[PDB]
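Asks: To start, I am sharing the structure in question, which I have written as structure tokens.
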Amino acid sequence: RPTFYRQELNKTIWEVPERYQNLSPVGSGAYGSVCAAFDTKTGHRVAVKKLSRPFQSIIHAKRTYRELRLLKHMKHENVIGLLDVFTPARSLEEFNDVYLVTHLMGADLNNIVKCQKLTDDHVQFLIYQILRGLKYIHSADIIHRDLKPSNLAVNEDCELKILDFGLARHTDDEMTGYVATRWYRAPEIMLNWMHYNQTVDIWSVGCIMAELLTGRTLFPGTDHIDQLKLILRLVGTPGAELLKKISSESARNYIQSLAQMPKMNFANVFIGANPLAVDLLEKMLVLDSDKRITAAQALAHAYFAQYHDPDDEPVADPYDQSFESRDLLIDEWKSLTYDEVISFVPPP
Ligand SMILES: Clc1ncnc2ccsc12
Ligand SMILES: [Cl-]
Ligand SMILES: [Cl-]
Ligand SMILES: [Cl-]
Ligand SMILES: [Cl-]
Ligand SMILES: [Cl-]
Ligand SMILES: [Mg+2]
């Protein structure tokens, strides 16, 4: 067991191993209560997250367990990983607090899209890295569900990592009105059309790729219905085949109230873009999720010929998510979480 020391960080008591020094608050609270520190064992600048009220309800205890399981699994160059997890508790009986340690992220994609001039070469390398990380995530039967520029960390060398695993499901209020939290969402999940699957993430990558090419949000809707109208004007209204797959009768009735529209010519929308970029966007932004390109298929597209290496695009170890359908008490979720804290092995 390391030695711990205590300090008050803006009306919060932090108790952490001596290896972590020079703690100071960071971020806009998007990933929880997070400080920056220097890790003296590894020489890296790190983010230390202290969870708020991790065991206060069954819902919160299960969310804590879910976040720790997901972060312990993810071992890939293009995905956030866990550097450490600790508790000052010396037994299950005194366990209350959980702390997670990751690499400190400086800038996200929004900063570079907003403030930098990007070459077709920059767009190739950024989207190649997102798809490489997604091929890995999807091989474990994990759906990200929230890919957007603020969840993509980017460094000076244009190297990228994917963020946001096992945090609270987004509320209907967070999704209301003129908000970036909805602009990257696939239509079948935005409007609850049907049981969704991993194909939702490829819609999101299409929306991100279009914005890197134009410097503008692709579907900046003022509300759910305005955003659906922007989507159908580009990709066309649904045919009988997709309408059959909308399980919700009222959602089917609403769609049929709209005048039919054809798919637009993407070369006249993305004026001057690399024809290979236009071709890939047409294969991602397909209304029927069964027909969209997969991450593994997209890596082999000619747009990525300069970066694609099929011997260096790895898949994940198997991920057991059977706990997700399990009904347990608060103390049972707390015991499962304690075992995952004490069994952690740090990366090489
Ligand atoms: Cl990205 C992400 N998802 C869930 N928890 C954390 C803690 C630090 S970064 C992070
Ligand atoms: Cl230490
Ligand atoms: Cl990492
Ligand atoms: Cl504790
Ligand atoms: Cl964003
Ligand atoms: Cl597993
Ligand atoms: Mg999110």
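All residue numbers given for chain A refer to Swiss-Prot; the residues shown span 5-352 in order.
Placed from the backbone N, Cα and C atoms, the Cβ positions cover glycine too.
So Swiss-Prot lists the following for this protein:
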| type | residues | note |
| --- | --- | --- |
| ACT_SITE | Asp168 | active site, proton acceptor |
| BINDING | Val30, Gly31, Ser32, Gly33, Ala34, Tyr35, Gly36, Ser37, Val38, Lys53 | ATP binding site |
| DOMAIN | 24-308 | domain 'Protein kinase' |
| MUTAGEN | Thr180 to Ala | Phosphorylation blocked |
| MUTAGEN | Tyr182 to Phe | Phosphorylation blocked |
Asks: Other residues near the ATP site, CB within 8 A of the CB centroid of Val30, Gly31, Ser32, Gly33, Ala34, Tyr35, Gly36, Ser37, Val38, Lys53?
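Replies: What remains near the Cβ centre is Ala51.
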Asks: Could you check which of the recorded positions (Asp168, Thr180, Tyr182) sits closest to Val30 (ATP binding site), going Cα to Cα?
Replies: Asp168
Asks: Taking 10 A as the limit, how many CB atoms besides its own sit near the CB of the residue listed as 'active site, proton acceptor'?
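Replies: Taking all protein chains shown, the residue listed as 'active site, proton acceptor' has 17 Cβ neighbours within 10 Å.
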Asks: Need the DSSP three-state call for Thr180 (mutagenesis position) to compare against my parser.
Replies: coil
Asks: Could you work out which of the recorded positions (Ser32, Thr180) has its C-beta surrounded by the smallest number of other C-beta atoms within 10 A?
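Replies: Among the recorded positions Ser32, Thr180, the sparsest Cβ neighbourhood within 10 Å belongs to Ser32.
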Asks: C-alpha of the residue listed as 'active site, proton acceptor' to C-alpha of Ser32 (ATP binding site): distance in Å?
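Replies: On Cα coordinates alone, these residues lie 14 Å apart.
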Asks: For a Cβ distance below 6 Å to any atom of ligand 7, name the recorded positions from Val30, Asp168, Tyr182 that qualify, or say none.
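Replies: By the Cβ criterion, which requires under 6 Å to ligand 7, the hits are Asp168.
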Asks: What number of additional C-beta atoms lies within 10 angstroms of the C-beta atom of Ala34 (ATP binding site)?
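Replies: So the number of other Cβ atoms within 10 Å of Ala34 (ATP binding site) is 12.
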Asks: Can you grab the distance from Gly36 (ATP binding site) over to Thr180 (mutagenesis position)? Cα atoms, rounded to a whole Å.
Replies: 22
Asks: Just to confirm: which same-chain residues, 6+ apart in sequence, have a Cβ under 8 Å from the Cβ of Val38 (ATP binding site)?
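Replies: Counting only residues 6 or more apart in sequence, the Cβ neighbours of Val38 (ATP binding site) under 8 Å are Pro29, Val30, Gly31, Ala51, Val52, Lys53.
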Asks: Of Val30, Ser32, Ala34, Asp168, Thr180, the recorded positions listed, which put a C-beta under 6 Å from ligand 1? Please answer none if none do.
Replies: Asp168
